[PDB]
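*Asks:* Sharing a structure below in structure tokens format, with a few things to ask.
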Amino acid sequence: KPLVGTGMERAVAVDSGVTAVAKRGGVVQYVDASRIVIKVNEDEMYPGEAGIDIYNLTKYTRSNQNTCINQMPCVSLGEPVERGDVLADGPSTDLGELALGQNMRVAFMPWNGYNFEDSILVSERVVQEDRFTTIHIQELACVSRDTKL
Amino acid sequence: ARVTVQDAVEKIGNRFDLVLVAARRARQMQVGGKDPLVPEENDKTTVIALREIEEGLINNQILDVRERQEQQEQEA
Amino acid sequence: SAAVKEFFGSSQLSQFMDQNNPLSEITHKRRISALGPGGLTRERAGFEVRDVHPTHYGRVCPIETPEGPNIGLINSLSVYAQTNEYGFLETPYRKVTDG
Amino acid sequence: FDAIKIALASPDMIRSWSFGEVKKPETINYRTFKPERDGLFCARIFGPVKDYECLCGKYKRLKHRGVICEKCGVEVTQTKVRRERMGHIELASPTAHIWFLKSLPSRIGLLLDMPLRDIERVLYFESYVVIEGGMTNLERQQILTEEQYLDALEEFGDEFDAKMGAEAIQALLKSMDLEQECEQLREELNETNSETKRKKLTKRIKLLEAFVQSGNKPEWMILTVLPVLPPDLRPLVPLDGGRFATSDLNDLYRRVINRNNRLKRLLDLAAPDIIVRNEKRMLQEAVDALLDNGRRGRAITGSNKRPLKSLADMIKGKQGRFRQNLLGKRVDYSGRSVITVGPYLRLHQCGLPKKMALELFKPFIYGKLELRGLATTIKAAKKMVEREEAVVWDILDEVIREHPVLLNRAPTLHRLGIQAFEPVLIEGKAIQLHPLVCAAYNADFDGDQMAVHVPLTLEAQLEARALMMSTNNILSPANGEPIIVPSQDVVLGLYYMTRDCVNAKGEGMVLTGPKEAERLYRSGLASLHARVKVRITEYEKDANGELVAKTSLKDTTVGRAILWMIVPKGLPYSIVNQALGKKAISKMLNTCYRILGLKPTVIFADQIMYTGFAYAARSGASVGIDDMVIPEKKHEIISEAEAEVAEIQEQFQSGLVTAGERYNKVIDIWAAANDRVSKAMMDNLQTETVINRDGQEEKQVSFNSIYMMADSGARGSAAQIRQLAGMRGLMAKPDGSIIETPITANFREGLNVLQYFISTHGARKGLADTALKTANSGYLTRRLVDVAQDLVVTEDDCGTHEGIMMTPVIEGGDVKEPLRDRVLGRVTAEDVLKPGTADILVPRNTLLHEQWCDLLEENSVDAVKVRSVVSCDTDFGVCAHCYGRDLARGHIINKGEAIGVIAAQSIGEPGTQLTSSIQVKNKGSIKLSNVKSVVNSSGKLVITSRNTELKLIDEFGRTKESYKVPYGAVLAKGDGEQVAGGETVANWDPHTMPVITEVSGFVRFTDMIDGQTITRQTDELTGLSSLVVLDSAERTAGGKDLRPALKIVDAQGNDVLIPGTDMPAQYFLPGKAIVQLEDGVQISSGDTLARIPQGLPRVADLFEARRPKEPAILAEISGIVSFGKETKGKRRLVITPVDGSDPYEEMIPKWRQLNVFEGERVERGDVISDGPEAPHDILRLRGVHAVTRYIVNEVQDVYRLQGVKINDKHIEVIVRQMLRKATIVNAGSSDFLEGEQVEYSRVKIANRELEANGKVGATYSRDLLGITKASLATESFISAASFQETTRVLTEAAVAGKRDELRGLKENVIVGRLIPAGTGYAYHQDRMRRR
Amino acid sequence: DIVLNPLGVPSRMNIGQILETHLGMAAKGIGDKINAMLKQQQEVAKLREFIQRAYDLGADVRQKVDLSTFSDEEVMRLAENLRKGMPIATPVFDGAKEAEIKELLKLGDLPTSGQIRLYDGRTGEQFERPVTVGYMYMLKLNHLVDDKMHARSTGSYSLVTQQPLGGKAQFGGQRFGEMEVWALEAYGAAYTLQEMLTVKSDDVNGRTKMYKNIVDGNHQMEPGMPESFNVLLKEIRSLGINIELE
DNA sequence: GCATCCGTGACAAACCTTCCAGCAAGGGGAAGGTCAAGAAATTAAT
DNA sequence: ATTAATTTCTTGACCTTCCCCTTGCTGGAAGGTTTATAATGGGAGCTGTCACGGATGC
Ligand SMILES: [Mg+2]
Ligand SMILES: [Zn+2]
Ligand SMILES: [Zn+2]
């Protein structure tokens, strides 16, 4: 969760499009890891539809910078989600708020010259708790071209 | 001569002829089959040649007469 | 199709959108560059296109711009400034009636 | 081989080069990947595709090495023949070489005296030329149209012979003359007497004598047969995507051979003249687009709508073959990696990843695995590497020790941006860089991609270990101060170590030394701040290296003794007892390198970094909000500033001043408020209420978290703290002005959205400055590195006996730098002495190191004789005892040290960080120069001369204060009077330059007519006026015929003279001469008559020295300088000396401020026009010792004004290389008015005017060329063909036959041999002797 | 978790990261108070007063939200999400002054100075100065070390000038540019420059001989004719200019 | 002897000829690859 | 200082592919030649590239 915010975090996820956006608001009926089925209420119900807006969440696909894109579902089962809200956070969001990174204890002090010219000195818990580990999806197309031989 | 070559450059006089005769001594140490005058203590031939330079045992004319003695021994 | 595929993917305006963050996507979509045909180049520009004007208040943001050679050519759009029917940038304001 | 010889290509030479000729435009087959017979990639012409494998598959596998297969002509050899096989396209018609046609200069018209418009008329098939005619009407080189060709056909018939195009000019160049035209031009050059003709006929005759001397022919200049590039160099290779990878030069060669085949099909088919003339024109355009695509016309496009690369675009700028594939090239064993911090390492030690050292040291790994017996073969060791065996880490640790490696930042800023390192093996995937040398890199840890280069052989390994290791150089090549000084974090830890308190909870305990100091700091019972007495053992080598032992009690702190534990024996405690700022630690490292030498200094720097890291870990230096305190009287300063700008607005509304004076007043009061709030935050920051040992209240140096970064200068000057805690001073408007409303609030209070916009205006302006002008400084480094590409120390000392008189700058204000750091490392020329004429203590040739700079600092020295490189007599470099000291070593400079690229990296170092009431400030005696002074009737001394420079010399005997005084001043003190500081001693109105007369007599208005020359206008200000004159633009031709002049003589009709000279007392009357005195009054000597009124692009313009925006001309010969023709705006200027060049004239464009009048006495080399001076006339009149002194006093002060000190020798040897080509004045040795190099001029003096006979003519005149000009005037051509205009200088090298001896240092970089510099200088000593 | 450099603050004038660090320490103190009152499971109604007290400390907060209109389960989930720090917004130019950040530190059981007297890990002794410690919310970049570490040793050369390539996906080493050549020549290093431009990258018959010499242990400099200087030679010979060696 | 115009630096569609590889359904010549005979070179009786 | 049973050497005597070729087409690839109403001044940047010298025209 982004601790220090700006107020813009509540709209950048909904306006980016990579998250599950609420086109029609209602009550959560069934949430899977790869899809979210929200039951549309009667006020936002159309007679030409089925009253069910299933959001096919995009799984681990490749971006243009060799990193992961995963629309993780963040809402719980059995809770109302109104119009224009979040259902599944994207690759760098958390509950409709922009989760760019992680928050942890930082100390502005020198320690054995390791932070010499604005460098980072990390603890073990950034990888012991797997806080700063990152999925990176690359592409390697083994191409079988046809030569003369 | 691992951390300081200033004693070598003050006993020789300059940098370029020093490193040229040191590289000549190391080339005679690598494939020439010569024995080092400095103990190794798990070191490569370059710092051994530099330690032979800073001990006053290897110079320009000293390496000249050293290769001349080997040439006179081989051509005999 | 050759023209609309040479512009989409091979022009200086078309580039790889970094999809690592939603912030990167919405700052690359709201990115006002000045390269390609019609605009300037990174090597043939001066200090006039890079240094901002007092008319950049709210329309073209002076912050989000790369630190490379074209430091002022690739500008960006602010949050409240939209496009016009003509195409210029407009800033929304609240009207004051004598205080 | 030892030399590179260039000439023009003969068709027989191409026929010998060919070994196969191409006649068909086929490149390869489209189904099979085999070229067929007689093509652009063919096997008969160039060679086979694979190593020992023929075309059809009949002869292969080393069985047929030199036989030729009769089926397709293939010679079965290696692939190496595909990079050396030539062309010989059988051209049906001769064509124009566009390199010798459309260049600047074209070099085909200057051989013929034909303009380029007529060359375009004849080569493009539009106009005819006749080679010879029976009558004098159709002479040689006549330009005839087609109607004139028809008229000559019906008029002459078979008498004339006039073709069109490249064949006509080819026969004209072939059958003009060989040496008779050269002899006729040589006699007609000096037969005629002119200047506009003798600036191009001498270049024509030099071109022709180069043609006759180099054995070249003008037939070989034009192109009759075109050879193609080798096909491996233009490889049509199948890429791994399905399509092919071709070159655009293959497409241009296919188009050229297609137009050649169309011409060959047009010759036998009996074509009409229009189509064959268009075919030859199109072949000319095709070979023009192949050679240089951007000269003859529009750049030829391809399939992707792009200008295709020609043979000139392959060598042009950074994208050419030189700066991308020849000079700056990719290299193996180079690992791109980021920088990390290794603080547990020595100064010569860096980190290395085990994966990157595993893949990077693969031949060393395989050799050490085969020599130890742990691996059988190479691929078994490779499988041991690919599977990551346990023993390969141990063998990598064995091979990585005693094996230095080169760390390299890309791009480097100076010479210390790349140096060697002895790596250790750690985990991770990055390089742990030692923190002390990151300032020498100027590479902060921002993820900088550092390349790591492996020296392979033992020559390069010992060159890495003994010469370019970080333990070999503790100083910078730019200045004597160490740039490998303790940087920001460790200097903050050391400043926290050396700080003192008043409370000081370890009070009263007397410490036994450094041991007890570190003991009671580490035990926690005593703090790091305790003003106690410590018995410290100190040593000083007062004798010849003999240290003496002494121990006493000093008033110090505990942390200074803990630093003294890391300080070695040879340092004194006078450098350890102060506050120890960054400059103080620089002085400490400098004194350590001067006293102890390099042997304890590296270990001292490593221990200092270790102690600074260990006591910055325990420091807790943490910036906060309450640490960055707001001054208590901050809101009242902003309130008083608001009241002041309200008063300024009310004074602007109620009309008293204008808007410009309002802006100046609001800028002045905002600067005053900024200074007030800066002193307020400084008083609130530097003072802190702390308790004493008893109950007291005493202030001291504060323990604030930002005053440690402010006072010590760790990271950030005083302006950053004054803008952080206090308000912002001034910003930058994009038009160049300052915003009239500065930022009232500070950073801790917050900046408004308007105020952040006014801040980001100047911030984005400075960031655009850093984006553009630092790249401009990089190209300036590219410029300056290619004019000093031959300066190697060849000899030790030459007998020149001449140097420079060095003096510091006191220009305008007080002194800026002393003489000790100015002549630091320099070598004296003569036996300099004390200011008194006795006790000569300095020898002839000695350096200025310890026991020499302080020995002059204890004396009152002000100017010494220093030996330079501008007076060194030897060629192709300078001597060791003429330059001085190598700045990064600290001793006598070795033979081989290339000074010019040192100077280029030194001037390129601060390129990333550049972006009247004369009141004396000291006490001394008044001294002048070129004295013309007299006492008037008021008790003062006026000045009636122009070149008076007021200087102040105290009782000691040094020039502490100096000024530059113009003409028409009044001195309040006399010559030789002891004055005090603060008072004004020179009184003159700065808005006007008066016409003060030294003739004490009557006043007589003579040689003036009221109405024609002068007018009658009384001044309505004071009522004191006379017959005055207006400006010269309003007067009629009466002043143009009779010269107006004020002959101040006696009123009884007789004439008087000047006291001292024999000239009659007649002052001249220029414009704006409104006199304020009547006739008949007895004026005294010194009375006033009238009132006459008055940076990195600048660094690049001063280095180029081409011309400023306003050229300041100087007087040539000392004498009477008058006017020639009268002022038609910009008319003339004449100089009439008494024993000099009498009829020589000059030219004045702007008549704004004339220093000397038209008819007064001047000195040779005296200033005439005011403003920026053009150094061409300064070199033309003054010597090199004055121009070099002016440059090292101007551009070094410009670099010092930014806040960085550079040694003056680096801005001296570049200036020495800026006058490398000189202009000879008399014939007899080389030429009459050629531009010849100083080496070719020195080899002519030592051959004729030394031992052979007398003076055959060897005098010359030096010329400061531009940096773009001196790089095209080098005697070597292959280094000149890499900087810029490779087409132009390569054509100048081809038509002259410039055989390169490869004497310069880059000339062996480009050919790929050992350089004649450094360690390769001793190899070149045997190379040039055995040749 | 992170030890950051305080040296880059006064030169780069970024004092707002210190304000962000103090506000993050205050928000983390509120989060530890919520986690201490949550793991005991004492009551819920004290949290509805405490987090409401933590939501109003400025002059005028833009949202006057109340926890009295919420349910027990919603406040319990809000506190469970507030266990992992406290989400706190601050505008870019209407942000909090240091007085409200000091009030946030006072409400989270923290000193008003912002810098907490810290204890060292290596030596255990407490420093003489209090250390500014808190939350910066730093992010992982795209310039990771597995995308930055890239070396090259004799693999996949070119065909035009017989040159090593560039880029990690192309497996080519970093360019030894011309400024590095001038600096290496300013040192006077001749044998390293004769390797870096002739026998390590240029000569195809030279780098193979150098590799065979290093594999068999002979580290002797064997130079020769560069295979890209003759590229320029044949280029200007095909251009129509005669040139040869001595 | 001066103001003024270009290079050049910029971290279609049929028509007709020769030349060469494939599938019948394989045989033969040139050139290079493995099995049973007698000849060199060793040892146990004097 | 000897020679008689083993153990190699040498020599015919056989054993495979490589390549050209067998009559009879069958298809593919490379190169050159007509076709016959009327067809007659074609086409394309890109400058929003700025500041130097070197040669041209008063
Ligand atoms: Mg950087
Ligand atoms: Zn063949
Ligand atoms: Zn000399």
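The residue numbers of chain D are those assigned by Swiss-Prot, with the residues present covering 17-931, 948-1126, 1137-1373 sequentially.
Determined via electron microscopy, 4.2 Å.
From the backbone N, Cα and C atoms, a Cβ is placed for every residue, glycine too.
Pulled from Swiss-Prot, these are the listed features:
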BINDING   D:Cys70, D:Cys72, D:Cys85, D:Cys88  Zn(2+) 1 binding site
BINDING   D:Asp460, D:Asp462, D:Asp464  Mg(2+) binding site
BINDING   D:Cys814, D:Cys888, D:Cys895, D:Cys898  Zn(2+) 2 binding site
MUTAGEN   D:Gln504 to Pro  Resistant to antibiotics salinamide A and B
MUTAGEN   D:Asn690 to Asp  Resistant to antibiotics salinamide A and B
MUTAGEN   D:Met697 to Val  Resistant to antibiotics salinamide A and B
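Relative to the rest of the structure, where do these features sit?
*Replies:* Within 10 Å of the C-beta atom of D:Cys85 (Zn(2+) 1 binding site) sit 18 other C-beta atoms, taking all shown protein chains into account.
Contacts of D:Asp460 (Mg(2+) binding site) defined by a Cβ separation under 8 A and a same-chain sequence distance of 6+ are given as D:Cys454, in order along the sequence.
There are 25 other Cβ atoms within 10 Å of the Cβ belonging to D:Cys898 (Zn(2+) 2 binding site).
Residue density at D:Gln504 (mutagenesis position): 27 other Cβ atoms are found within 10 A of its Cβ, drawing on all protein chains shown.
For D:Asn690 (mutagenesis position), the count of additional Cβ atoms within 10 Å of its Cβ stands at 21 [all protein chains shown].
In this structure, D:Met697 (mutagenesis position) is part of a helix by DSSP. Remark: D:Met697 (mutagenesis position) has D:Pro647, D:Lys650, D:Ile737, D:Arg738, D:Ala741, D:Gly742 as non-local neighbours, by Cβ distance under 8 Å and separation of at least 6 in sequence.
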*Asks:* Just to verify: the residue among D:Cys70, D:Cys72, D:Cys88, D:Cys814, D:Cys895 with the fewest other Cβ atoms within 10 Å, which of the binding-site residues is it?
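*Replies:* Relative to the other binding-site residues in D:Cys70, D:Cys72, D:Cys88, D:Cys814, D:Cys895, D:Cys72 has the fewest Cβ atoms within 10 Å.
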*Asks:* Which binding-site residues among D:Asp460, D:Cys814, D:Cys898 have CB under 6 Å of ligand 3?
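*Replies:* Those binding-site residues that pass the cut-off, since their Cβ is under 6 Å from ligand 3, are D:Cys814, D:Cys898.
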*Asks:* With respect to ligand 2, which members of the binding-site residues D:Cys70, D:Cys85, D:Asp464, D:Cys895 satisfy a Cβ distance under 6 angstroms to one of its atoms?
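*Replies:* Only D:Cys70, D:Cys85 meet the Cβ criterion.
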*Asks:* Restricting the comparison to the recorded positions D:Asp462, D:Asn690, D:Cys888, D:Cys898, which residue's C-alpha is spatially nearest the C-alpha of D:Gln504 (mutagenesis position)?
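*Replies:* Spatially nearest to D:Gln504 (mutagenesis position) by Cα position is D:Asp462.
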*Asks:* To the nearest whole angstrom, state the Cα distance for the pair D:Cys888 (Zn(2+) 2 binding site) and D:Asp464 (Mg(2+) binding site).
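*Replies:* Here the two Cα atoms lie 42 Å apart.
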*Asks:* Which of the recorded positions D:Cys85, D:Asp462, D:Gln504, D:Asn690, D:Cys898 have a Cβ less than 8 Å from any Cβ in chain B?
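*Replies:* Answer, by Cβ distance to chain B: none.
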*Asks:* Pick out which of the binding-site residues D:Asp462, D:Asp464 has the most other Cβ atoms within 10 Å of its own Cβ.
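*Replies:* Checking each of D:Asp462, D:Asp464, the winner is D:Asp464.
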*Asks:* Reduced to three states, what secondary structure does DSSP give D:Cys898 (Zn(2+) 2 binding site)?
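*Replies:* Where D:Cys898 (Zn(2+) 2 binding site) sits, the three-state DSSP reduction gives helix.
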*Asks:* Let me know how many other Cβ atoms fall within 10 Å of the Cβ of D:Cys888 (Zn(2+) 2 binding site).
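*Replies:* Taking all protein chains shown, D:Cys888 (Zn(2+) 2 binding site) has 24 Cβ neighbours within 10 Å.
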*Asks:* Can you give me the Cα-Cα distance between D:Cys85 (Zn(2+) 1 binding site) and D:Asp464 (Mg(2+) binding site) in Å, rounded to a whole number?
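*Replies:* Counting only the Cα atoms, the answer is 56 Å.
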*Asks:* List only the single closest residue to D:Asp464 (Mg(2+) binding site), chosen from the binding-site residues D:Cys72, D:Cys88, D:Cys814 by CA-CA distance.
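*Replies:* Closest by Cα: D:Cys814.
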*Asks:* Distance between D:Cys88 (Zn(2+) 1 binding site) and D:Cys895 (Zn(2+) 2 binding site) at the Cα atoms, whole Å?
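*Replies:* Their Cα atoms are separated by 62 Å.
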*Asks:* Other residues near the Zn(2+) 1 site, CB within 8 A of the CB centroid of D:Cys70, D:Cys72, D:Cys85, D:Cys88?
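*Replies:* Everything else in range on the chain: D:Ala59, D:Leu71, D:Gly73, D:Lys74, D:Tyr75, D:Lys87, D:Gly89, D:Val90, D:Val92.
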*Asks:* Looking at the recorded positions D:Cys88, D:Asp462, D:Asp464, D:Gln504, D:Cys898, which have a C-beta within less than 6 Å of some atom in ligand 1?
*Replies:* D:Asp462, D:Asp464
